[PDB]
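Structure, as structure tokens:
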Protein chains: 2
Amino acid sequence: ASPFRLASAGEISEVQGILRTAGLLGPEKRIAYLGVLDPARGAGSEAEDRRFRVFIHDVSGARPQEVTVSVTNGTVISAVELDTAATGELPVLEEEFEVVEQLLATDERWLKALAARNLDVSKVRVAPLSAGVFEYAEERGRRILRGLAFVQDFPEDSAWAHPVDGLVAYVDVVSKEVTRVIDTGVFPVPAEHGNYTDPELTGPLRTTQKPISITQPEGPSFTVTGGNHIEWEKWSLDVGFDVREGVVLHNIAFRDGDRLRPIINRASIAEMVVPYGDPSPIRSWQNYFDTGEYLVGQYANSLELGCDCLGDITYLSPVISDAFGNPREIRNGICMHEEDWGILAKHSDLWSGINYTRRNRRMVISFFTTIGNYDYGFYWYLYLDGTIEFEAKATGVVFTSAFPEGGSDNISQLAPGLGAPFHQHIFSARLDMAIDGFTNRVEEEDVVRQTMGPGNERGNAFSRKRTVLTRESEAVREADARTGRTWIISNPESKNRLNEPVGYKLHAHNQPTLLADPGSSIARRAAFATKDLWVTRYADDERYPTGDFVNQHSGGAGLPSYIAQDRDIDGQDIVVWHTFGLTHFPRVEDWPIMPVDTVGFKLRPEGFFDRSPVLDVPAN
Amino acid sequence: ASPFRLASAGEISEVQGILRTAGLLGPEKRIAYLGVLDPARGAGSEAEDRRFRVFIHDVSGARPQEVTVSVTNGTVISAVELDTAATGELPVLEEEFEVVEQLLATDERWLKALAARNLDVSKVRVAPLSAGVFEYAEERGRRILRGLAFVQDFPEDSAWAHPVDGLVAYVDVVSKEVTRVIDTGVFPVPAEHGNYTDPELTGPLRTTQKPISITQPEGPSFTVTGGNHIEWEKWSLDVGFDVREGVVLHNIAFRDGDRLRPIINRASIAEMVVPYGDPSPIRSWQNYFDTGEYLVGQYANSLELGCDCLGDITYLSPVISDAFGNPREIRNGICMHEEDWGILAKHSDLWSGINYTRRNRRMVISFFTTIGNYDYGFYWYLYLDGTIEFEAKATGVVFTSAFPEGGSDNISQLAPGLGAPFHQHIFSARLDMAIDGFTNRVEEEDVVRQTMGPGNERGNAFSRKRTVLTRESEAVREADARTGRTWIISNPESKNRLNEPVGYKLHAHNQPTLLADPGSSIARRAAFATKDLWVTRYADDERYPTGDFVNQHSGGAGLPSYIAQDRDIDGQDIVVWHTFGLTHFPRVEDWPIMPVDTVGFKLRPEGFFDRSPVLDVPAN
Ligand SMILES: [Cu+2]
Ligand SMILES: [Cu+2]
Ligand code: NA
Ligand code: NA
């Protein structure tokens, strides 16, 4: 019944049938993106209209199309032909990745380069990577992938240990042509293996770890209804899944007495960019938009009970489309569970003689994706006290290169001759706010230091100031950790019992933003990543900070174009976009497989409630 | 057998007997501090000599003394008379708390102030607070406490809900005189109760929480020997306890193959200060040095199984001295346990077909203390991957005031008429480093942005720079979150297999430091709190960042005096002092009892190991 339910296998098959009947999905067509559209604004609106958005690629070279379908009514709502040289290429297809290595294996320039290095072409794996937009005029309007080579000594070998530096090739994956092969010189291929399951490298496994058993004898405290609606410890929300964004949270609300109070209408990671900081021409083009170019939901892992998710686990198995419009289930792709989270509140009072302790817990919703060498975990947490938190966990195998003789200012050494280029991992969280409803505003809060003198004679006073962001042109903000800068999202028309507007405060980690030169291609394509906070007025078609078509798209779309409308955001339906990320100078301990590192943000209530919301938690 | 074992009841008893026989512990004497001294520097220290340091107060007004005794040989090593106007007063005694309320109850100015407010003196509780050093010349050389009043409507009532604003008294606790009563005007006493166990306020308790059972069917993975020596997952350390600092970690080392490698020689929270930012003369003097003035270890809680510490818990019960030299056990005062910590490392590799997941764990050592209205949890964590982390958890009841009509720039409103002054909670971690031994140095590492141009034609490059801190005069450092600033502690004489010095990287949270005006009394007395990082050359008498006698010391003691020696710290026995803290603008959700908020820091290996140290963790 719910309009926010997960897409079903039948819905995806029905989209396929509708597209076929309409003449839009013949043998030369491929589905590059398919996802369900959120309901338009309007409580109630259509009784039920499930609409899907589809990006359709054509392998013969014809123009691709963007199509909206109503599965409820069996109709195509709109279909537009795309001019990709203008608006961007479609996301990379999984079938295009394998094309790269196969085409290079028969190219005489590639074979000549490998022969100069005494490498057997049958052992050379090619990582197929997104191309970006640089100086090559022949790439405009064409679907290009760039390939970097790694040697696999045997079928179970980790090829990442053996980069073939000095060599890169560019491939047109539609016409099946190798456009350029660039060879800047022979580097030694690092010889040490990186096989982290080889006993020669692990040594004998530890026998010292005793088991930790986490069980829930009476079952979990949350309920799941309608497939994806969660109720847990006064929280209410719907768990969505989109092949581009991954897990999406809808309708986050908190039951305060007899009233269900909205907090966030939609929360997602709407883009993530991984820019590399090595100026070598072999890699200076390298920037992954994992969300916009690759689609992170497509590569979600099946999560194993007792290994990936420990405890009393409830799974969701989302369904996505393959490239022909057939439904594909990602079995056990989303883990949901609650976990203990230490002390919630504690006080031992001398005067009253009362000793009081309560324990905290959090609800966890997570998925993991694998994009080539990297593996990312996406974790959303809900806490008893009203806190909402997101955490990204980065692991996998670092991307490698040769380590130059004489050293490098842009590459770490991991092993003899083996380097790891400096890079960042930067996320954009899109928070469609609904603090007690849709009339919201954002204030920037800084600590204020005060000078000793009249009215502050002992020089101890300090204060704070809040600045309302009234229009989009002034809502592009930077962090300032020194002044304790945070941002408050409040509802000026909903007041707590002290007659103050209810609100939530966003706490950032204040990590560095995009480091690239402001004139670079990546700074223009990932403009969102250059500032910590953006606020826009809600609009149906403003979904991603980088725009709809990120692959091989120059600047011109996304947040800088949205903000130019300079719309009123003071007590309006607004969207917060928060940039946060990790700057990775790889260390020896990251090799041969990287221990998890983390980054995130959290939101805490700020006068949203009339007192602590966890006074009714029992002692157990 | 270990020199680092916890003090035993028998040692305390022997100290008391030694003091009594020497004539140093008469009926007018009180022990204000007693603690075991660490062994002096010596890699061949063989002869056991357990020495105790004692501060002895005199309730009749004679000069206090600092005494060092040898329990092994039964002798007084040294005894020095103290001039407290010069070097500071002794820590506050628990028995002096009651004296403030009792002395005021018979003072005619206090009673007249209560009578004007129609308050029954039998219902007025007085918080006994440290005095600091301000403008009152008559206080120099005298033990002063200041008192603020709260109303308790009945014996089980939370008095913090009912502050009596506009009134403060100063008390000489040795001569038992009330030196000043200041009445600045009548404020209404807030009338709502804050009784968080009263069903009228909590409402009906939730019935929705199902149990989470955490067990270890084969017992824990760590071992405890000699009372306080821990071995866990390659880590080795000794858990100490001092009545001033609380839990202290000694000899933190990691077993790398067949080598026990030192990392940290001694880790402690060596001071914590809570400065208030309300310029009212009723509170503008208010600054708690919880460690230095009150001694956080003596107020440690007994921790209850299943409530404070959940899981398979191993307890330590440290012994301290009471004011007369009798041993007092703090039953179950330290919790130790391991806990699951999610994914450690994960990769699914397309080319090799190998799917790999390992789980992480951490060892937790914790204690909880209560200082008046505040309760603080101190948590040390050791992770499988070599990470060391500290976390402070702040809860309890916020300190309250009246909320003025018209509002305030320095006080939050929590309930009708009820305010909570702005304040900070600032900690100093003292890390006596020993990275692979005692020859260490500190480098400051900043991210370096690069301009687009020759050698960086695409404008993507970025780098980093490291600056060695070579002398104490240049080793007072500030955070810079925008440039990703961290500090590396390395051993220039111990290299990894890549011929780079081994090291550990300190990651700070980059929260604001002390906000008070630089000319203020608190800025002089808590100078450590004005900067994020200090490095000193080790000296055995440089123990606290605020000096030995913090109470009513006029300023400059501790770190500013130490670093003025300008000693060589480039490849030497060094100590890192990290300042970190919470800036607390109280929110309505903090009332009537505050949900935990946290702050801390962590250290991660940086080329300490020759590759990841967790390759030998099994799948389980
Ligand atoms: Cu990385
Ligand atoms: Cu506080
Ligand atoms: Na909104
Ligand atoms: Na040292």
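We number chain B the way Swiss-Prot does; in order, the residues shown are 9-628.
Looks like X-ray crystallography, 1.7 Å, at least that's what the header says.
Note that Cβ sites are derived from N, Cα and C of the backbone, with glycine treated the same way.
The annotation active site, proton acceptor is assigned in Swiss-Prot to B:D298 on the grounds of similarity to another entry. The number of other CB atoms found within 10 A of the CB of B:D298 (active site, proton acceptor), across every protein chain shown, is 23. When secondary structure is read from DSSP and collapsed to three states, B:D298 (active site, proton acceptor) falls in the helix class.
Residues or ranges marked as active site, schiff-base intermediate with substrate by Swiss-Prot: B:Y382. In sequence order, B:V282, B:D298, B:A402, B:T403, B:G404, B:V405, B:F407 make up the list of same-chain residues 6 or more apart from B:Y382 (mutagenesis position) whose Cβ falls under 8 Å from its Cβ.
What Swiss-Prot lists as substrate binding site is B:296-307, B:379-384.
Taken from Swiss-Prot, the feature Cu cation binding site covers B:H431, B:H433, B:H592, and the record attributes it to experimental evidence. Taking a C-beta cut-off of under 8 angstroms and a sequence separation of 6 or more, B:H431 (Cu cation binding site) has the following same-chain neighbours: B:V282, B:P283, B:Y284, B:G285, B:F407, B:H592.
B:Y382 to F appears in Swiss-Prot as a published mutagenesis result, with the remark: Loss of activity. DSSP assigns B:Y382 (mutagenesis position) to a strand in the three-state reduction.
For the pair formed by B:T299 (substrate binding site) and B:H433 (Cu cation binding site), distance between Cα atoms is given as 12 Å, rounded to the nearest Å. For B:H592 (Cu cation binding site), the count of additional Cβ atoms within 10 Å of its Cβ stands at 22 [all protein chains shown].
For ligand 1, no neighbouring recorded positions occur among B:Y296, B:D298, B:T299, B:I379, B:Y382, B:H592, by Cβ distance under 6 Å. Other than B:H431, B:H433, B:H592, the residues of this chain whose Cβ falls within 8 Å of the Cβ centroid of the Cu cation site are, in sequence order, B:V282, B:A402, B:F430, B:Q432, B:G589, B:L590, B:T591. Between the alpha carbons (Cα) of B:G305 (substrate binding site) and B:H433 (Cu cation binding site) lies a span of roughly 17 Å. Ranked by CA distance from B:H433 (Cu cation binding site), the binding-site residues B:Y296, B:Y302, B:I379 have B:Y296 at the top as the closest.
Of all Cβ atoms in the protein chains displayed, 21 besides its own lie within 10 Å of the Cβ of B:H433 (Cu cation binding site). Secondary structure at B:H433 (Cu cation binding site), as computed by DSSP, is strand.
Neighbour counts of Cβ atoms within 10 Å were taken for the binding-site residues B:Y296, B:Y302; the minimum is at B:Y296. Sequence-distant neighbours of B:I379 (substrate binding site) (same chain, 6+ apart, CB under 8 A from its CB) are B:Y296, B:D298, B:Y302, B:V304, B:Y307. With respect to ligand 2, the recorded positions B:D298, B:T299, B:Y302, B:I379, B:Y382 contribute no residue with a C-beta closer than 6 angstroms to one of its atoms.
DSSP assigns B:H592 (Cu cation binding site) to a strand in the three-state reduction.
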